[PDB]
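Asks: Sharing a structure here in C-alpha cells format.
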Amino acid sequence: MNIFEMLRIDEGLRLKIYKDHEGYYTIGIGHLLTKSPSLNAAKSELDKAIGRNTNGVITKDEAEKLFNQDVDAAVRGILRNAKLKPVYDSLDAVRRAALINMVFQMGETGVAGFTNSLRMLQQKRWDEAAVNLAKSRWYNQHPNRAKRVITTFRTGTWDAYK
Ligand SMILES: [Cl-]
Ligand SMILES: [Cl-]
Ligand code: NI
Ligand code: NI
C-alpha cells in the first residue's frame with residue numbers, strides 16, 4: 001500500500017464536477033475547485049487547471065494528473081513548514097503517509113495548527129495523539145476517514161485500509 005492508493009481510497013474518484021460534503025465544488029480525486037457557490041466559477045477553475053474547455057467533465061487520466069500534482073504539493077507543503085517537517089522527519093514510512101493524507105485534505109496550514117497532536121506524534125506517544133486528534137472538527141465532520149488515519153498513526157500499519 002502507499003500514499004496514492006491510500007488517498008485514492010479516502011477521496012474516491014468523480015469525473016464530473018460535484019458538491020462535496022461541505023457544499024464545495026470538487027472533482028477528480030478530492031480536488032477542491034472552489035469554495036464559491038458559482039458553478040461557473042468552478043467551471044472556470046477547472047478549465048484553467050486542465051487547460052481545455054471541459055464543460056465540468058474530465059477524463060480519468062486528467063483526474064490522475066491533478067492527483068499527482070496535488071500529492072506533490074502536500075509534500076512540498078510539509079517540507080517548507082517549520083512545524084511539519086521535523087515531525088514528518090521523525091516518523092516511519094507508514095505514518096508519514098498518514099501525515100501526507102492530512103496535509104492533502106486540509107492544507108499545510110490547517111495541519112500546522114494541531115500543535116499538541118504534532119508534539120505527541122513527534123514524541124511517539126501514539127495513543128495520546130490519537131485521542132487528541134479525535135477532538136476536532138475534522139474528526140466529527142469525517143468520522144470514518146478520520147478513524148482510518150488516526151488508526152494508521154496509532155499502529156504504524158495499513159490495517160485500516162484492508
Ligand atoms: Cl491546479
Ligand atoms: Cl468520513
Ligand atoms: Ni500494496
Ligand atoms: Ni471535508
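This deposition comes from X-ray crystallography, 1.8 Å.
Every residue gets a Cβ built from N, Cα and C, even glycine.
According to Swiss-Prot, the protein carries these features:
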MUTAGEN   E11 to Q  Complete loss of activity
MUTAGEN   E11 to A, F, H, M or N  Complete loss of enzymatic activity
MUTAGEN   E11 to N  Loss of 84% of enzymatic activity
ACT_SITE  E11  active site, proton donor/acceptor
MUTAGEN   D20 to A, N, S or T  Complete loss of enzymatic activity
MUTAGEN   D20 to C  Nearly no effet on specific enzymatic activity
MUTAGEN   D20 to E or Q  Loss of 99% of enzymatic activity
ACT_SITE  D20  active site, proton donor/acceptor
MUTAGEN   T26 to H  Facilitates transglycosylation more effectively than hydrolysis; covalently bound substrate
MUTAGEN   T26 to E  Complete loss of activity at neutral pH; covalently bound substrate
MUTAGEN   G30 to F  Almost complete loss of enzymatic activity. The enzyme is destabilized by 1.5 kcal/mol
MUTAGEN   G30 to A  Almost complete loss of enzymatic activity
BINDING   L32, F104, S117, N132  substrate binding site
MUTAGEN   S117 to I  500-fold decrease in enzymatic activity
MUTAGEN   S117 to V  50-fold decrease in enzymatic activity
MUTAGEN   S117 to F  10-fold decrease in enzymatic activity
MUTAGEN   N132 to M or F  2-fold decrease in enzymatic activity
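Map these features onto the structure and tell me what's around them.
Replies: Cβ neighbour count for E11 (mutagenesis position): 20 (other Cβ atoms within 10 Å of its Cβ, all protein chains included).
Under the three-state DSSP scheme, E11 (mutagenesis position) falls in the helix class.
A 10 Å cutoff on Cβ-Cβ distances gives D20 (mutagenesis position) a total of 14 other Cβ atoms nearby, all chains included. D20 (mutagenesis position) falls outside any helix or strand according to DSSP and counts as coil.
Non-local neighbourhood of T26 (mutagenesis position): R14, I17, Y18, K19, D20, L32, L33, each in the same chain, at least six residues away, with C-beta under 8 Å from its C-beta. In this structure, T26 (mutagenesis position) is part of a beta strand by DSSP.
Within its own chain, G30 (mutagenesis position) has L7, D10, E11, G12, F67, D70, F104, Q105 as residues 6 or more apart in sequence whose C-beta sits under 8 angstroms from its own.
Of all Cβ atoms in the protein chains displayed, 17 besides its own lie within 10 Å of the Cβ of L32 (substrate binding site).
Of all Cβ atoms in the protein chains displayed, 24 besides its own lie within 10 Å of the Cβ of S117 (mutagenesis position). For the recorded site, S117 (mutagenesis position), the DSSP three-state label reads helix.
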Asks: In whole Å, how far is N132 (mutagenesis position) from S117 (mutagenesis position) when you measure between their Cα atoms?
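Replies: So the Cα of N132 (mutagenesis position) lies 6 Å away from that of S117 (mutagenesis position).
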Asks: Would you find the one among the recorded positions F104, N132 whose Cβ has the most company, meaning other Cβ atoms within 10 Å?
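Replies: The residue with the densest Cβ neighbourhood is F104.
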Asks: Listed substrate-binding residues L32, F104, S117, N132 - what's their greatest C-alpha to C-alpha distance in Å?
Replies: 27
